[PDB]
Amino acid sequence: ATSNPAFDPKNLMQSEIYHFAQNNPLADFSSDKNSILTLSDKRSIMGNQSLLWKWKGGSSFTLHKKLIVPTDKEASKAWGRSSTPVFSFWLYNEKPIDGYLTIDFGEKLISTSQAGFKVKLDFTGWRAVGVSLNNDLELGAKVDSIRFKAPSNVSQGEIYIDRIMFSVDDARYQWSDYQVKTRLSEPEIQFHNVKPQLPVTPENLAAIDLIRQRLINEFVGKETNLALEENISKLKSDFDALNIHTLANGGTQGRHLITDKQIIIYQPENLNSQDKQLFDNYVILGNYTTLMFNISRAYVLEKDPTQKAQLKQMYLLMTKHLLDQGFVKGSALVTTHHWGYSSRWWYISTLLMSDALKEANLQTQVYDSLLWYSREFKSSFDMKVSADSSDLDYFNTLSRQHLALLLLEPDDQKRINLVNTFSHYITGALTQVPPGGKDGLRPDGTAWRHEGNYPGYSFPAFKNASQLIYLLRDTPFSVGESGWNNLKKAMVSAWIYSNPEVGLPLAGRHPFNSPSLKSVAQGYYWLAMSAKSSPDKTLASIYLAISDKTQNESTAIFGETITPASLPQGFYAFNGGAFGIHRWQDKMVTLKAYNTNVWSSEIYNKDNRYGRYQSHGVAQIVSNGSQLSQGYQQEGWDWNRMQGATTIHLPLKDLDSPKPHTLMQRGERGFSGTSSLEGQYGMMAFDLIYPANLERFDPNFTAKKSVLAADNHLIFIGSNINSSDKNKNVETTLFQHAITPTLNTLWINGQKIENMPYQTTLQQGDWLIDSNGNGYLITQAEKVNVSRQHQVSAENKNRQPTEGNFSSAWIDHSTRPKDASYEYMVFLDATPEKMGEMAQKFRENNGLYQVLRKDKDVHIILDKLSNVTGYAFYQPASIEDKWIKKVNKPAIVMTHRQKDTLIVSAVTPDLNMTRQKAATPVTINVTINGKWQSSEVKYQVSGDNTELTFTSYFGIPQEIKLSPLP
Ligand SMILES: CC(=O)N[C@@H]1[C@@H](O[C@@H]2OC(C(=O)O)=C[C@H](O)[C@H]2O)[C@@H](OS(=O)(=O)O)[C@@H](COS(=O)(=O)O)O[C@H]1O
Ligand SMILES: CC(=O)N[C@@H]1[C@@H](O[C@@H]2OC(C(=O)O)=C[C@H](O)[C@H]2O)[C@@H](OS(=O)(=O)O)[C@@H](COS(=O)(=O)O)O[C@H]1O
Ligand SMILES: [Mg+2]
C-alpha cells in the first residue's frame, strides 16, 4: 500500500493492497472505543500477518483511503476489456456469527455518519469478498472512508482481516455466494434423476465399488496434462515447501492458495514491486491439486507402512489447508471460472483417498466443496441430455471428474441414482445426432467441435469416452450399446483417416502438428473389451496395429489370438468434413474440399495464419509413418502450394487471414465433397467459389476440380479456372515436399534429378516421381513447372521467418487467360519402369482414362484401368452417356459395369443443414438408360429407362446392384 489514492487516474491499474508487510502498517486505520486493532502472525493471506479486529456489537473501524472510483467504461479503456473497479478482502472466523458485517463508503465518515454492502458471518475458515464499486453497492468522487461495522443484534465478537484491496477486475467475475450478494450468480447443480431407480443391493453396491476401483487402477498404473511425480523424496520436498501447520482451536497456516484465473483481480503485471514480491509467495491451486493427486497415487502404491502413513497424513493435511483456505461449499472466492484447470486431479485424488476421507470425516465436506465448484459445469453435471450434451471438451477434460464427484456422494441410494443417471447421460450424449454444428459424433463417423469435424478435439474425447464405457462395462451401469456402436463407428473412421497422423487437411488450426492415433491407442483396447460380445475383434485388431503389438502378444491382452489389423484399403467418404480417404498398400490420400457447412480452415489470432488453402481440393498423399519424415516440413513450406490445391500464389502478407483474430471461412454453396462405390472407388467434386467481398479474396477466383480414385491411381481434372487478373499466379500443385538425404531424388521422364537448385518446365505426356514414390503423368497442361529450391516462408503461429529446401511441381494456369483447365494422373506405386509403361498406354489413344464431359455443369471421368465412371453433377442436368441419363440435384454418381451387373452409387455431399438446423435427407432421382431390376435405393422401370431414387442423409452414399431386364 502507497500514499496514493486507489485507482489513481495517474496509474489506474495499480492495485492498492492492505497486507501489513510494510513500515507503519496500521498508519491509515482508526477505530472507535468499542473496537481494537492488532496485527496477528497466527494466520495471514498476503505476507506473514493479518488484522485481528476485536469488537463489541455495532462498533466500527475505518480505513482512510482516497478512492477515485472510475466508471466501468474508464476501467475497461484502461485494461482493454469489459472491467469494473472492485473492492475485495479476506476474513477468517474462528467461530460462526449470526448476523452481518457492514462495509460503507463515503467522505470523512465516523461511527455515526453514502453507499455500502453486507457480508453474512455464519461460517468458519477464510472467505473472500469482492464487489463492483459501480454495480454491487445498495459513488461520488470524494470517497475517503471505508467503514467496517460489526453486526448490531450480536453482543460481542472477533474477526481476522487481510489483503483489503482496490483493483480493476474483469466485469464477468464477482460471483454471489452464501456470504455476499452481487449482480452475478452461478446457480448450483440440480441433478436430473432417471426412472426407474436401481435399488441399493449388495450386487449394485459391489458394482459401484468396482467402478471406483477400475478408476483407481487407470490413475495408478500416462495422462496428458498430468504432471506425474512418482519420487516420494520430491513429493515430500514440494509438500514441506507449502509450510502448512495445524493451529490450536482450528484451521491451518500455510502459503495462500489461488487459481490461475483468481490472480486477475490483483492485476499482477501492474502490481508495485513490494506487492509483487508477496504475491509471488502464493501457491497456484493447479500445482497444489496435482501434488495432492501424486501423493494419493504414491499412497495407493506404497509398500512401506511408515512411508504409506506419512503420505496419507500429507494428503489429509493438504485437504484441511484447502478447506480452511475457503475452498468449501457456499464460498465463491469472488470467482472460480475455468475451475477444471485448477482442480481436475483433486476430483481424481478423492477416488484414491475415499476411505482415508471417510475415516477422517472429511468426505462430506470434500463432496459438498467439489459439487459447489462444479456448478460452473451445470449444463453437463445436471445430467439432462440436451443438444449441447455431446461436448467433446467435456469428454476430454471433465467426464472422469464428473463420475468421481458422483462416486463421492455419501448416501448409497443417491450414489446409485447419480451413477445410473450418468450412464443414461453418457449413452444419450454418445448416441444422439446433435443438430447443426453442435459438438459430437456424426453418422458418417466424423466428430465435431468448433462446428466441424475436428480430430485435434475428437481424438482426446475418443480416448476418455472409450475409457468411461470400459470403467462401467459388465455392470448395471454399463453404457447403452447404441453409444458403444456410435463411438466404434467414429473410432474405426479415425483409423481410416489417419496414417497414423491425420493429414494436413484434417490438422485444424495446427498444420504440421496433426493429432496421431498413437495418442488414442488405449481407447481401442478399452472399447474392444467393453463390447457386449467382448472382445470386439475389429477394435482389438486396430489396437494391436496402432500399439505395434504382435499376434503372439494378442492372447494375453484379449484372451484369444487376434491378428494385428492390416492398413485399410479402398475409398471412404466423410462429407462431415467434405473429405474422402483413398487407401492403397501403405498410402492414404486425403481429398478435401469445403462448402457452406464445412469451414475451409480454422484461423485464430496466433494459429494457422496462412491456412487459407487447407481445403482447396487438396489430395495430400501420406505413407504409413511420420509425415515430417516424408518431407511435410513447416520450415520453408510454401503455404500457396498445398498438394492437389488450385490456388492464387500470394505474398504471405496477402495470404494471411484478413481478420486479426478468428476466421473460419465457409464456402459459397452446399455442394462439394466426396462419394464412394463398392468401398473401393471414390470421387471428389470441388466447386471453388470465393466470397463477393472479403478483403484479400479475389471475388472472381473460380475452378471446378474433380478426382476419381481407384486402386493404385487417381485421375485429377479441372475446368472453368478463372480469376480477376487472367489467371496470373493461378496454380495447381502436383506435390511439395522437403529435400533431405532420404528425400533427395526426383525422376523426370526416366532421368534422375538431384541438383539443388533445379528448374524445368514440362507438358502433356511428360512424367515425374517425387521422393515418396508418387508418379505424376501430365495428360493435359500447357505448362508444368518443376522446382528444387531454397524457400523462405513463415510459421503459422507467430509469422516468424522460416526457410528450407523443397522439391515441388505445379501447373501454371496463366497460359489460359480464361477457363483454364488441367488433367493429370497419380500412381501411388510408381517406379521409372511403371511410369514408362503408363506414359506408353497414354500415348495409345489414352488407354488410361477418358473425360466424357468437363464443363461447369458436369465432370465425367471413365477410368479404363478400373472400369469405373465418376459423374460430378455441379448442377442438375440431362447428359449423353451409356449409363446415366439425368440427375435432378447437384450430386456425385458412380458406376461400375461388372459381368452381369451395373453397380450405381449416388450421394450429395451437401449435408442439407445450417449451423442451427438438423441435417435432413435429400431425395435424388437418377435416371439410367435401359431397363434394370435389382440396398435401400428404390427403382422403377419407366419406358426404355430406369428411375433410381436415392436418399442422401449427411452425405452418406448409397448404392444398388442392378441386372439387365431382357
Ligand atoms: C476464444 C476463441 O478464440 N475461440 C473459442 C473457443 O476457444 C478456443 O477453443 C477451446 C476449446 O474448444 O476447448 C479452448 C480455448 O478457449 C481456445 O483455444 C471455444 O470457446 S471455449 O468456451 O473456450 O471452449 C469455442 C466455443 O465452443 S464451440 O463453438 O465448440 O461451441 O468458441 C471458440 O470460438
Ligand atoms: C485442437 C486443439 O487445440 N486441441 C487441444 C490440444 O492441443 C493439440 O494437442 C497438443 C498437445 O496437447 O500436445 C498440443 C497442441 O496445442 C495441439 O496440437 C491440447 O491443448 S493444449 O494447449 O496442448 O494443452 C488439449 C489440452 O487437453 S488437456 O486439457 O487434456 O490437457 O486440448 C485439446 O484438445
Ligand atoms: Mg497480510
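Numbering, chain A: per Swiss-Prot, residues 25-137, 140-164, 188-270, 273-985, 990-1021 in sequence.
Any Cβ shown, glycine's included, is placed from N, Cα and C.
For reference, Swiss-Prot has these:
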BINDING   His43, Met70, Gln73, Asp211  Na(+) binding site
MUTAGEN   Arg500 to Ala  Still active on both chondroitin 6-sulfate and dermatan sulfate, but with highly reduced catalytic efficiency
MUTAGEN   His501 to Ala, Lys or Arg  Loss of activity on both chondroitin 6-sulfate and dermatan sulfate
ACT_SITE  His501  active site, proton acceptor
MUTAGEN   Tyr508 to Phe  Still active on both chondroitin 6-sulfate and dermatan sulfate, but with greatly reduced catalytic efficiency
MUTAGEN   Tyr508 to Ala  Loss of activity on both chondroitin 6-sulfate and dermatan sulfate
ACT_SITE  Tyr508  active site, proton donor
MUTAGEN   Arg560 to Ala  Loss of activity on both chondroitin 6-sulfate and dermatan sulfate
MUTAGEN   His561 to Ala  Still active on both chondroitin 6-sulfate and dermatan sulfate, but with reduced catalytic efficiency
MUTAGEN   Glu653 to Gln  Still active on both chondroitin 6-sulfate and dermatan sulfate, but with reduced catalytic efficiency
MUTAGEN   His712 to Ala  Still active on both chondroitin 6-sulfate and dermatan sulfate, but with reduced catalytic efficiency
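Annotated features taken from Swiss-Prot, shown on the structure.
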residue	record	Cβ neighbours (10 Å)
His43	Na(+) binding site	23
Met70	Na(+) binding site	22
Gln73	Na(+) binding site	19
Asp211	Na(+) binding site	24
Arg500	mutagenesis position	23
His501	mutagenesis position	18
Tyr508	mutagenesis position	22
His561	mutagenesis position	17
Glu653	mutagenesis position	22
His712	mutagenesis position	9
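Here the CA atom of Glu653 (mutagenesis position) lies 9 Å from the CA atom of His561 (mutagenesis position). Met70 (Na(+) binding site) and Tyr508 (mutagenesis position) have their C-alpha atoms 39 Å apart, to the nearest angstrom. Separation of the C-alpha atoms of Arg500 (mutagenesis position) and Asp211 (Na(+) binding site): 44 Å, rounded to the nearest whole number.
Checking each of the recorded positions (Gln73, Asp211, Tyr508) against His501 (mutagenesis position), the C-alpha distance stays within 10 Å for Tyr508. When the recorded positions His43, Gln73, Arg500, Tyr508, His561, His712 are checked against ligand 2, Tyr508, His561 have a Cβ within less than 6 Å of one of its atoms. Annotated Na(+) site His43, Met70, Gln73, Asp211; additional same-chain residues within 8 Å of its Cβ mean position, judged by their own Cβ, are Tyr42, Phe44, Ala45, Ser68, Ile69, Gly71, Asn72, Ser74, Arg212, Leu329. Candidate mutagenesis positions: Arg500, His501, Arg560, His712. Not one of them has a Cβ under 6 Å from ligand 3.
In the deposited coordinates, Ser985 and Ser990 are the last and first modelled residues around 4 missing ones; Cα to Cα they measure 9 Å. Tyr508 (mutagenesis position) falls within a helix when secondary structure is assigned with DSSP. Taking a Cβ distance under 6 Å to any atom of ligand 1 as the criterion, the recorded positions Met70, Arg500, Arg560 reduce to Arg500.
Distance (Cα-Cα) between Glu164 and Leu188, which enclose 23 unmodelled residues in the deposited structure, is 11 Å. Taking the Cα of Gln73 (Na(+) binding site) as the reference point, the closest of the mutagenesis positions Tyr508, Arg560, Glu653 is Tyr508. Separating the Cα atoms of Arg560 (mutagenesis position) and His43 (Na(+) binding site) is a whole-number distance of 44 Å.
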